[PDB]
Amino acid sequence: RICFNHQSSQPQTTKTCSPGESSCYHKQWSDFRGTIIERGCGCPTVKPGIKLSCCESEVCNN
């Protein structure tokens, strides 16, 4: 699996996941600085206040 791993609207970058990892994620939240989007391999735990979206296809997390 290859997923996007760039933050917010920055130039696109990808990451090759570890073997057997089939998911990618897109996490979004707000802090005092602004709205942040983080992307990477896997499907992390749902945390309070954080918006998380997981998908299971190549570069699915734009």
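Here chain A follows Swiss-Prot, giving residues 22-83 in order.
Header lists the method as X-ray crystallography, 1.4 Å.
From the backbone N, Cα and C atoms, a Cβ is placed for every residue, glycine too.
What Swiss-Prot says about this protein:
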| type | residues | note |
| --- | --- | --- |
| VARIANT | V80 to R | May be a real difference between the Philippine and Japanese populations |
For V80 (variant position), the number of other Cβ atoms found within 10 Å of its own Cβ: 15
Is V80 (variant position) helix, strand or coil when read with DSSP? coil
